[PDB]
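K.L.:
Below is one structure. I have some questions about it.
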Amino acid sequence: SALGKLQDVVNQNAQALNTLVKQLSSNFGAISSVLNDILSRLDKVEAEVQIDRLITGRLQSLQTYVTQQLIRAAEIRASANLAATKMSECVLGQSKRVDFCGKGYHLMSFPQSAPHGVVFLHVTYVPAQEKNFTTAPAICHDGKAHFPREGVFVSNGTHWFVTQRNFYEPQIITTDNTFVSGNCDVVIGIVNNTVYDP
Amino acid sequence: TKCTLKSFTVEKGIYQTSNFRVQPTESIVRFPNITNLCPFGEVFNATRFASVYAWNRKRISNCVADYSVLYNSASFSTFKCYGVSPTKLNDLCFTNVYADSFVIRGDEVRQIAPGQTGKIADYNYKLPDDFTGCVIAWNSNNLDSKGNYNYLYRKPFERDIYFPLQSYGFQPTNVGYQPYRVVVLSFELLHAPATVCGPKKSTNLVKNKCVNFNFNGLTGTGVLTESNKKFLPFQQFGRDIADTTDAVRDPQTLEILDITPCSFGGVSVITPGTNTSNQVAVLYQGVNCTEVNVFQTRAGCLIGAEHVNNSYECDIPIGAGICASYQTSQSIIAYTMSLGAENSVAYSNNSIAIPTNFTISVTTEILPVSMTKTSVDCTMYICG
Amino acid sequence: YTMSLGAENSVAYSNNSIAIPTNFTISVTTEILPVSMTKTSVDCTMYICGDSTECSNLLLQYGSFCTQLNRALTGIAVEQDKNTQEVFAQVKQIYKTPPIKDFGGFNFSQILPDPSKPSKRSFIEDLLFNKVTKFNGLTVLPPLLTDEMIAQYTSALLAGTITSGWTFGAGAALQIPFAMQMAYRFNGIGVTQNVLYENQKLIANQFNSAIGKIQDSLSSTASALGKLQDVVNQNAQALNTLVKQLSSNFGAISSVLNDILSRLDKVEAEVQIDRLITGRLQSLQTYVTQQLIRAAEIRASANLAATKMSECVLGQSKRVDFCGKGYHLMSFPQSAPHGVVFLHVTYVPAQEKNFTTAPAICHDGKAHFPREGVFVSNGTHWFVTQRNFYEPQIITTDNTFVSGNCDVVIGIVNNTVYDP
Amino acid sequence: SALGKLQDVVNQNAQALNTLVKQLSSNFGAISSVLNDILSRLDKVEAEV
Amino acid sequence: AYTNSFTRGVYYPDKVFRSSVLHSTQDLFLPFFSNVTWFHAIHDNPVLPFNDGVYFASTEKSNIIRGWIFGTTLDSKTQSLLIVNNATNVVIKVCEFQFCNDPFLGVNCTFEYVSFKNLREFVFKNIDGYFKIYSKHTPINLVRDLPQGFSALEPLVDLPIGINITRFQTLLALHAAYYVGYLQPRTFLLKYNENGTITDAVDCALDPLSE
Ligand SMILES: *[C@@H]1O[C@H](CO)[C@@H](O[C@@H]2O[C@H](CO)[C@@H](O)[C@H](O)[C@H]2NC(C)=O)[C@H](O)[C@H]1NC(C)=O
Ligand SMILES: *[C@@H]1O[C@H](CO)[C@@H](O[C@@H]2O[C@H](CO)[C@@H](O)[C@H](O)[C@H]2NC(C)=O)[C@H](O)[C@H]1NC(C)=O
Ligand SMILES: *[C@@H]1O[C@H](CO)[C@@H](O[C@@H]2O[C@H](CO)[C@@H](O)[C@H](O)[C@H]2NC(C)=O)[C@H](O)[C@H]1NC(C)=O
Ligand SMILES: *[C@@H]1O[C@H](CO)[C@@H](O[C@@H]2O[C@H](CO)[C@@H](O)[C@H](O)[C@H]2NC(C)=O)[C@H](O)[C@H]1NC(C)=O
Ligand SMILES: *[C@@H]1O[C@H](CO)[C@@H](O[C@@H]2O[C@H](CO)[C@@H](O)[C@H](O)[C@H]2NC(C)=O)[C@H](O)[C@H]1NC(C)=O
Ligand SMILES: *[C@@H]1O[C@H](CO)[C@@H](O[C@@H]2O[C@H](CO)[C@@H](O)[C@H](O)[C@H]2NC(C)=O)[C@H](O)[C@H]1NC(C)=O
Ligand SMILES: *[C@@H]1O[C@H](CO)[C@@H](O[C@@H]2O[C@H](CO)[C@@H](O)[C@H](O)[C@H]2NC(C)=O)[C@H](O)[C@H]1NC(C)=O
Ligand SMILES: *[C@@H]1O[C@H](CO)[C@@H](O)[C@H](O)[C@H]1NC(C)=O
Ligand SMILES: *[C@@H]1O[C@H](CO)[C@@H](O)[C@H](O)[C@H]1NC(C)=O
Ligand SMILES: *[C@@H]1O[C@H](CO)[C@@H](O)[C@H](O)[C@H]1NC(C)=O
Ligand SMILES: *[C@@H]1O[C@H](CO)[C@@H](O)[C@H](O)[C@H]1NC(C)=O
Ligand SMILES: *[C@@H]1O[C@H](CO)[C@@H](O)[C@H](O)[C@H]1NC(C)=O
Ligand SMILES: *[C@@H]1O[C@H](CO)[C@@H](O)[C@H](O)[C@H]1NC(C)=O
Ligand SMILES: *[C@@H]1O[C@H](CO)[C@@H](O)[C@H](O)[C@H]1NC(C)=O
Ligand SMILES: *[C@@H]1O[C@H](CO)[C@@H](O)[C@H](O)[C@H]1NC(C)=O
Ligand SMILES: *[C@@H]1O[C@H](CO)[C@@H](O)[C@H](O)[C@H]1NC(C)=O
Ligand SMILES: *[C@@H]1O[C@H](CO)[C@@H](O)[C@H](O)[C@H]1NC(C)=O
Ligand SMILES: *[C@@H]1O[C@H](CO)[C@@H](O)[C@H](O)[C@H]1NC(C)=O
Ligand SMILES: *[C@@H]1O[C@H](CO)[C@@H](O)[C@H](O)[C@H]1NC(C)=O
Ligand SMILES: *[C@@H]1O[C@H](CO)[C@@H](O)[C@H](O)[C@H]1NC(C)=O
């Protein structure tokens, strides 16, 4: 069931050709589906009326096939433009576009060829073992409100740390991993903790 | 399903097989209850016909005509009809019929058709270019020859009352130079009140039940019902946007019957793959179960699938939030689809979750890029 | 008149002048996308032949034209469910919001579910559903997801977005306080996050007022949802055209197939019925062809809406004008008939001042460059400032980096750099 | 040859209109491609076919 | 003398019920806001042309207008359609008549048929040898002249006469006013309401908005 997008493209094009071939068996109101029956049984003034019913229906049948192949080719081209964009952004790049190259934060993609298609093996970082913490938007020290340069202020219950957002790594809060802006009184939910000066 | 797919193996899914239709229970005939036999003896067997410069039109109305009494007769040299076939005329009926009665030379019958031209057809008996009805003609040398120069000649249905006055020497020794009688029956085949009809006997009326019907020659099939549609006195039929008839005044009791088509809808067939089971469920799309275990979905009446109060991921999508699957002793079940497990995110104005570990996912995305490059030599496909 | 392209504006450019915005506005902008269209199944035998067996036997002479028309409409119909699934089912679990709405002053009540509604739509989803509006083998099939299921998905997308930020797209939803999520959204546009916490009540009021303007716009303006009403109108116009084409003669003595069969005997009737079959089959081929082309346009719009769900709702987008005009902060999905509405929250800078500027600064012969932001003067003093919000900071070895010396840089200026 | 994508769009739309105009010269099985020949040679019921 | 016809002179084009629909038809209607000739029933009944067909109407409280004459020469050298109608009984004939010196009621004959406060409206036309009649009655608030507003004329009678018509005239009585407009081949769009009454119409050749 994995290959279903490529197998359905193979199946749709086979179904379209089999439909086009099977439409040669249709009379369209002629005395026979077989053009050699008409030409072996009827003389030209009578035959040309029957052949024109076959021409009309076979030409309408072939117009129907080509029209649905033009619409299907536009759908394959939209998929090929998407595959060409996935190639550039995720094989030749790393994409910041959420869920463009697999679920999770994109690390890299590898292209593999497949019949009438491409397969991308999207390598993604998925965060996996949550822990809960108390958190603060900012921290009061000498009346100064401190904010983290990178990451978040968190507490294990008794102590306050700064960590990056996507992986728990408790660092001691210092004037190097934080920046000041203004006094405490402006910030909704600021907390009081010492900020160490290295 | 196997015949619909043209296959002996069928995969897990829902397949739109042939459209279900409620069949007509009875065939109803509703015709005007008018008893007179039509005066066609006064049309065909009048002692002398009028001259073609001044042809005579008889209105036939308020009577029953068996057209077989005419068409079965060996007496007529032609009975050519336009817009109707003479075999059908008893099954069908009209507001009025007009008989144009006159005599011509036997050579001239060719001129009496829609779109013709010549010293009758462009001069004294122009038919409409879209004439509906029959030209009936026969040799009358034994009746109308004497010669009998009184058979004078001189837009559609104009009467032609130097000047173009001309005559034929109709003598009994004349064959194309003999007199021929013509009756042209012109049929006023409007969707308006009928008064000339075939001998077809009317049934009783039937309501609230799917029936085949014939009103004054309008064939159809549907549920006849009483209606609020205020037909004005001149109106006999009402139409839909498709020009299909949507209501009728009954020709004997003047009530307005609304016509609804007999109930229909796709028979979707729900199957696990034949690889696993031959057990099957059927959805009558948009049908109500009173019209067909049994389960009314909004998608239609579903039959042969057990309704379950649990919810699961969607296996086979039925519609309107319902799905089906093969589950336990195995059986087809139908259920409201689960969108996913419910989750209270543990939000508070001071709580954060930080991930202490990760997983490297590798996920496979499959994209079409090309399709088979066909080419068709259209001359060899079409003409071989 | 000759159309105006917009007001003419000379930007006040010079080799040394910069405009920095001293204040902002939180814009909420509404984007409306078609996602699906009405799923029609036409029974081509009942459309063409109206349950006449006589006509149905002539329609067999045409082979698999009728079954490949049903196959095409079934592919279109199944694709409407797929389009809808790809937009809304981007959330793996049905997230719900807490009983307490402790969101730091931001007020989602008009976009979150209201339990008093018969389907649990939001106030705005109920405006959206009010403002956007069978017998001849034509039938309409219901969508797989009911509007109540679409509303449970937009509720879960929205409850995930509010309680957890982008994190519910990348894995398990991680809770974070909404003011702290918005402080991340500020860093994601290059605005330093103290600008949120110091202006939090103002930013919350600008958001709440901007959501109020969405309600007023949608309550007053019937033409607001024109893209969705256009899809509904095109589906209706296509079906009405297909129905009215049953009244056409195509050169037959009548367009009513029962007139032909009641008036004419078999050999004459078959010639007239074949004109109706020819024209009705061509009429139905025209409908299915234009529905295949229209389905490809709705699929392009649904792929775009699925991409806006991923990048605007489940994330924050760096793509200019992808998630509304202004620097994207955040987006909220709302369900609408045959579509989705994104309420794109964007930061727009609002109150410029002009300043003198320099690419670099000379101190002790060293050229200093800002680590983040720009050097600016108020006319007498020099400050470093972030690019998108005026906050003048003293120029210091910590907010600058050296490279090389004063001789190289075109337009360097002489100023002290403070050493802490 | 640098602007091939724009010239291809011009050429396709010109080719499509020239094909549509050239199809007026086709008989499709009528006695003439020219509607005035049919109307000058044939009387109503014979012309309409 | 003349007046503006406004939105008057429209009829039910066929005998089929329709409702809640806007239906296109092409037929010999009176054009909207047409310039229609005016006459008085006292001290005014000359011979008029018939053209393709006629709308005729009369503002009334007294039943003075009592019929019509139609044909080519009107002088016994032809069949000529006569219609006498006193609003309780009707007499119709096509015979080779000569009419009286002053056509008022003093209070080869091949076809025959028999059966201010008010406005009577009528329409007359000849197609494929069939002569057709429609009508309406209404109360009127305007005492002086032919009124504004819309209400359609139902069919009455259809005669298989097979005769040419190019002239017409009207019959008075002695012990009101009347109007003549000409029908023209016009597309109209007709609003059939929920009760299948034609309540409004658009004359598609009136002006570019109507088109
Ligand atoms: C929070 O983290 C701090 C620092 O990692 C923990 O403090 C240490 O606790 C151990 C015993 O568990 C002591 O031996 C150390 O001396 C402590 N260090 C300091 C700097 O105080 C603290 O126990 C953690 N609290 C919770 C509730 O997990
Ligand atoms: C954070 O610490 C400051 C002091 O550093 C606290 O401020 C004092 O609060 C008390 C009680 O409201 C007042 O009586 C004092 O006058 C305040 N002193 C100053 C210098 O403001 C503050 O309350 C602490 N905040 C929290 C959340 O605990
Ligand atoms: C969030 O905003 C809504 C309005 O958009 C507030 O709802 C109104 O609340 C008052 C009572 O405080 C009621 O009288 C109104 O009828 C409410 N209006 C509507 C449309 O429901 C709501 O109170 C705000 N929430 C908070 C927590 O402030
Ligand atoms: C920044 O702009 C906002 C408006 O977007 C200003 O806030 C408004 O201030 C006026 C008084 O000048 C009040 O009447 C309004 O009610 C305020 N609006 C809101 C939404 O709060 C704000 O004062 C500006 N700040 C600066 C420093 O320029
Ligand atoms: C440019 O900015 C500086 C610093 O903000 C301004 O200098 C201060 O001006 C105030 C009065 O407005 C004095 O009380 C301070 O003592 C000054 N500080 C210093 C370090 O000089 C300066 O006035 C501004 N100049 C202009 C042209 O706006
Ligand atoms: C910036 O400051 C430097 C000195 O710190 C200036 O350079 C001096 O310019 C004078 C006059 O041209 C010369 O006599 C010195 O020899 C220069 N010294 C050096 C080290 O180059 C420089 O001109 C100042 N720039 C501006 C724009 O004022
Ligand atoms: C109907 O009657 C009119 C006369 O009222 C006929 O019109 C004349 O036709 C001749 C040729 O036959 C022309 O030369 C005259 O110029 C016409 N006169 C007028 C006043 O138009 C008309 O031909 C008759 N039509 C039919 C079908 O009988
Ligand atoms: C976080 O805390 C809440 C408190 O109700 C709890 O329900 C939840 O399971 C905790 N989550 C984790 C990842 O520990
Ligand atoms: C959170 O709510 C508590 C009361 O429940 C309040 O004291 C605190 O200031 C709030 N903090 C934030 C960040 O809103
Ligand atoms: C037809 O039948 C009705 C009663 O069903 C009767 O009133 C009417 O007179 C009949 N008409 C004729 C022509 O006999
Ligand atoms: C006309 O008369 C002949 C005998 O002369 C008779 O056979 C025929 O049935 C009559 N037809 C009609 C319609 O009266
Ligand atoms: C087909 O049937 C086999 C057993 O005969 C079973 O193991 C397999 O899972 C089935 N596969 C599908 C797709 O039905
Ligand atoms: C089904 O039909 C019955 C009448 O036979 C009706 O009472 C019932 O309400 C219908 N239910 C639905 C869902 O159509
Ligand atoms: C489903 O549950 C309801 C009660 O919630 C019960 O009455 C009903 O019988 C159940 N139906 C089935 C098919 O189990
Ligand atoms: C910036 O300076 C130019 C000087 O020409 C002036 O036109 C413009 O209005 C100024 N803009 C602001 C925001 O002060
Ligand atoms: C900036 O441009 C002005 C003229 O607009 C010129 O006088 C000045 O020297 C230029 N400065 C630099 C560093 O190019
Ligand atoms: C009607 O037409 C005549 C000329 O045929 C003209 O004299 C008269 O003024 C017109 N009346 C109106 C109201 O336009
Ligand atoms: C109408 O004329 C007939 C005779 O033709 C007469 O019986 C009837 O009373 C007349 N009606 C009026 C209103 O005078
Ligand atoms: C009827 O026609 C004849 C000629 O066929 C003519 O002599 C006679 O006068 C006409 N009748 C009348 C009433 O004029
Ligand atoms: C239709 O007629 C009924 C009375 O029979 C009336 O109540 C209703 O308002 C009418 N509708 C219209 C659109 O005239």
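Throughout, chain C uses Swiss-Prot numbering, with the displayed residues spanning 695-827, 854-1140 in order.
Even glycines carry a Cβ here, placed using N, Cα and C.
Here Swiss-Prot describes C:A701 to V as a natural variant; the accompanying note says: In strain: Beta/B.1.351, Iota/B.1.526. Annotation of the natural variant C:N764 to K in Swiss-Prot: In strain: Omicron/BA.1, Omicron/BA.2, Omicron/BA.2.12.1, Omicron/BA.2.75, Omicron/BA.4, Omicron/BA.5, Omicron/BQ.1.1, Omicron/XBB.1.5, Omicron/EG.5.1; the original residue is retained in the structure shown. Listed in Swiss-Prot is the natural variant C:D796 to H, annotated as follows: In strain: B.1.1.318. In Swiss-Prot, the entry for natural variant C:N856 to K states: In strain: Omicron/BA.1. The structure shown retains the original residue. For the natural variant C:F888 to L, the note given by Swiss-Prot reads: In strain: Eta/B.1.525. Looking at Swiss-Prot, you'll find the natural variant C:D950 to N noted as follows: In strain: Delta/B.1.617.2, Mu/B.1.621. Swiss-Prot gives this note for the natural variant C:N969 to K: In strain: Omicron/BA.1, Omicron/BA.2, Omicron/BA.2.12.1, Omicron/BA.2.75, Omicron/BA.4, Omicron/BA.5, Omicron/BQ.1.1, Omicron/XBB.1.5, Omicron/EG.5.1. Under natural variants, Swiss-Prot gives C:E1092 to K with this note: In strain: Theta/P.3. Listed in Swiss-Prot is the natural variant C:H1101 to Y, annotated as follows: In strain: Theta/P.3. According to Swiss-Prot, the naturally occurring change C:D1118 to H is described as follows: In strain: Alpha/B.1.1.7.
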K.L.:
Variant positions C:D796, C:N856, C:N969, C:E1092: which have a Cα within 10 Å of C:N764 (variant position)?
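P.N.:
Correct set: empty; none qualify.
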K.L.:
On a C-alpha basis, identify the one among C:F888, C:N969, C:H1101 that is nearest to C:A701 (variant position); the candidates are the variant positions.
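P.N.:
If we rank C:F888, C:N969, C:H1101 by Cα distance to C:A701 (variant position), first place goes to C:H1101.
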K.L.:
What Cα-Cα separation, expressed in whole Å, is found between C:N969 (variant position) and C:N856 (variant position)?
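P.N.:
Computed Cα spacing between C:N969 (variant position) and C:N856 (variant position) is 16 Å.
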K.L.:
Sort out for me which one of C:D796, C:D950, C:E1092, C:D1118 has the most neighbouring CB atoms within 10 A, since those are the variant positions we care about.
P.N.:
C:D1118
K.L.:
Across all chains shown, how many C-beta atoms besides its own are within 10 angstroms of the C-beta of C:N764 (variant position)?
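P.N.:
The Cβ of C:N764 (variant position) has 20 Cβ neighbours within 10 Å.
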K.L.:
Between the variant positions C:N856, C:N969, whose Cβ has more other Cβ atoms within 10 Å than any of the rest?
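P.N.:
Of the variant positions C:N856, C:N969, the most buried by Cβ count within 10 Å is C:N856.
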K.L.:
Compare the C-alpha of C:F888 (variant position) with the C-alpha of each of the variant positions C:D796, C:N856, C:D950, C:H1101, C:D1118, and give the closest one.
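P.N.:
Smallest Cα separation from C:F888 (variant position) among C:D796, C:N856, C:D950, C:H1101, C:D1118: C:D796.
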K.L.:
Can you give me the Cα-Cα distance between C:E1092 (variant position) and C:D950 (variant position) in Å, rounded to a whole number?
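P.N.:
Approximately 47 Å lies between the Cα of C:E1092 (variant position) and that of C:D950 (variant position).
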K.L.:
Name the variant positions, out of C:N764, C:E1092, C:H1101, C:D1118, that lie close to chain B, meaning a Cβ-Cβ distance under 8 Å, keeping sequence order and answering 'none' if none do.
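P.N.:
Listed in sequence order, the variant positions near chain B are C:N764.
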K.L.:
Once the chains shown are all counted, how many other Cβ atoms turn up within 10 Å of the Cβ of C:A701 (variant position)?
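P.N.:
Summing over all protein chains shown, C:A701 (variant position) has 5 other Cβ atoms within 10 Å.
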K.L.:
Please report the Cα separation of C:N856 (variant position) and C:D796 (variant position) in Å, rounded to an integer.
P.N.:
56
K.L.:
Going by DSSP, is C:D796 (variant position) part of a helix, a strand, or coil?
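P.N.:
Looking at the DSSP assignment, C:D796 (variant position) belongs to neither helix nor strand, so coil.
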K.L.:
Taking only the Cα atoms, work out how far C:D950 (variant position) lies from C:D1118 (variant position), in Å, as a whole number.
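P.N.:
Roughly 57 Å, rounded to the nearest whole number.
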K.L.:
Given the variant positions C:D796, C:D950, C:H1101, return the subset with CB under 6 A from an atom of ligand 5, ordered by sequence, or none if empty.
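P.N.:
Cβ under 6 Å from ligand 5: C:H1101.
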K.L.:
Most Cβ neighbours within 10 Å: which of the variant positions C:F888, C:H1101 is it?
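P.N.:
Checking each of C:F888, C:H1101, the winner is C:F888.
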K.L.:
In angstrom units, rounded to an integer, how far apart are the Cα atoms of C:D1118 (variant position) and C:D796 (variant position)?
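P.N.:
C:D1118 (variant position) to C:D796 (variant position), Cα-Cα distance: 37 Å.
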